[PDB]
Amino acid sequence: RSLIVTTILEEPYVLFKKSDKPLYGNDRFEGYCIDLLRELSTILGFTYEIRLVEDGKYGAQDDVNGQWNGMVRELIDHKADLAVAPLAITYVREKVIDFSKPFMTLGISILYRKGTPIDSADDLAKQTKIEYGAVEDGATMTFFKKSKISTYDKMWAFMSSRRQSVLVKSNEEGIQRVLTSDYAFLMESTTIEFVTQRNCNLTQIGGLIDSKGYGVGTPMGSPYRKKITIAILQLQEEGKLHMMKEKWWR
Amino acid sequence: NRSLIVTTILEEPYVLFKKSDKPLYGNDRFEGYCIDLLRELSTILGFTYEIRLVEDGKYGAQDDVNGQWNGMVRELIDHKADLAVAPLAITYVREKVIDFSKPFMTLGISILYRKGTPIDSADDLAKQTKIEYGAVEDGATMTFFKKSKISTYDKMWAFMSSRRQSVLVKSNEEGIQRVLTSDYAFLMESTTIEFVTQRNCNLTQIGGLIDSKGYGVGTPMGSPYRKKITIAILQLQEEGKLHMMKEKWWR
Ligand SMILES: N[C@@H](CCC(=O)O)C(=O)O
Ligand SMILES: N[C@@H](CCC(=O)O)C(=O)O
Ligand SMILES: [Cl-]
């Protein structure tokens, strides 16, 4: 049977391929992650059907009901077999689902404009004229919400007392807020790298706040975890992953 | 509750003999980044352990003819150790015989060589033969070149393979020495080069990273510790401890 693969829209990992003619099925999709899934499928010999995550979320745990959502939720309830997307490997997520070894490594950092006085996270945390935030219900938000490091603690208190204002639905939404207002955006460095190759106005600020990877997500105990790990290491070793990265970051 | 058996290998600054005027015994003989990591893990997961240096002094590679493994990987396969806590690279071939925790450090193959030369990549090395070059025998680095379809890298393996017993060394320590005393460039892992170049201001990493990979804790395939150690490592990383460990030992 075909594998149900849940994913999410996120340039340049996953996007609607553009064409003069209507497109159908998996062929509607292109991107780094789309190329990766193809590769994985030819090495492992499986067929698959790509489905965008219904609630359009990556996956976080609700404070009250303690229930999950997004792509994470869909693996837990076995609605999908694989989650192929820029899905960050995190502590809280490993406790409910499995991940393959990372196909890409990265970290949280700051998207802002060039030539400003702001040069680190600490600079953002010690002022308030410059508003800042991040994708809601994402690994980045969760990092701050759970952090016990002073600066990040403070930054979360600020973001938390302004959920409606500074938190955004999507990366795209955040990027636009940076481009159109006086706003700094806490986001993942690989995605930042794509934004700055195309927005000469913008730049990463400071270094990486943490380190993490994107892995293929599976329901806990799935046979495909180990298998996809092996396929990913092959692709990496033979230089294909680096070629894919180059292709989609230009 | 039986302690775990932890296989490891000597490699600065991941693992080393603690310097002492008085003879040390058992676990007390060892210190380093990996030793620290091992202490963190044992507190989080609540286990005790016995440290054992892999007897053959090898990381682990498979023989072409017989299909048999050596080193720390052999120790895990044979179930002679419960964990491998070392700068052990997560690779395709190893992953088929053992399990790995999610990585505690990511890095890549690059080049260790002297300053003040016009050579800026592996392609520079690959086309000449005056400047000799090699890597650690039966390690993930030698294996990378041995298996690569990339023209430049295939060429470099032809060179290394033909000069096996004079350009391949038993350890990073050996390689570091050859670079320092001869016209020799050493293919090694970037994390280790970073340690070397800080200690030795006349050396430098030539070019960027030739590939990407991570170190992970090794377990026998199917071990229940794989998942738990993955979670512990992700904990240590997220709370900032792994970064502190790196600065502590890379000063
Ligand atoms: N890729 C992230 C979402 C983006 C972010 O949180 O910055 C995740 O897995 O949740
Ligand atoms: N750390 C390497 C050995 C050193 C090298 O090959 O450069 C390994 O896991 O095999
Ligand atoms: Cl794992």
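All residue numbers here begin at 1 and follow the chain in the order shown.
The way this entry was determined, per its header, is X-ray crystallography, 2.3 Å.
In case you wondered, yes, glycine gets a Cβ from its N, Cα and C as well.
Taken from Swiss-Prot, the feature L-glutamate binding site covers B:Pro87, B:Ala89, B:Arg94, B:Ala140, B:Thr141, B:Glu189, and the record attributes it to experimental evidence. The secondary structure of B:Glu189 (L-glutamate binding site), as reduced to three states from DSSP, is extended strand. If you draw a 10 Å sphere around the CB of B:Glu189 (L-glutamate binding site), it holds 25 other CB atoms from the protein chains shown.
All protein chains considered, the CB of B:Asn202 (mutagenesis position) has 10 other CB atoms within 10 Å. Recorded in Swiss-Prot as a mutagenesis result, B:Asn202 to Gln (Swiss-Prot position 751) carries the remark: Loss of glycosylation.
Straight-line distance linking the Cα atoms of B:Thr141 (L-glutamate binding site) and B:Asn202 (mutagenesis position), rounded to a whole number, equals 23 Å. Minimal Cβ crowding within 10 Å, among the binding-site residues B:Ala89, B:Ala140, is found at B:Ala89.
B:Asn202 (mutagenesis position) and B:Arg94 (L-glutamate binding site) are 35 Å apart (CA-CA, integer value). The most densely surrounded of the binding-site residues B:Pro87, B:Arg94, B:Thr141, judged by C-beta neighbours within 10 angstroms, is B:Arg94.
Of the candidate binding-site residues, B:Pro87, B:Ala89, B:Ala140, B:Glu189, the one lying closest to B:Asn202 (mutagenesis position) when CA atoms are compared is B:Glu189. DSSP assigns B:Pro87 (L-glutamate binding site) to coil in the three-state reduction, placing it in neither a helix nor a strand. Residues B:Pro87, B:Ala89, B:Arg94, B:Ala140, B:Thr141, B:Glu189 are recorded as binding L-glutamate; their most distant pair of Cα atoms lies 17 Å apart. Listed in chain order, the extra residues whose Cβ falls within 8 Å of the Cβ center of the L-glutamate site residues B:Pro87, B:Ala89, B:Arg94, B:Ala140, B:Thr141, B:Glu189 are B:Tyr59, B:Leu88, B:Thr91, B:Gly139, B:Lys213, B:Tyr215.
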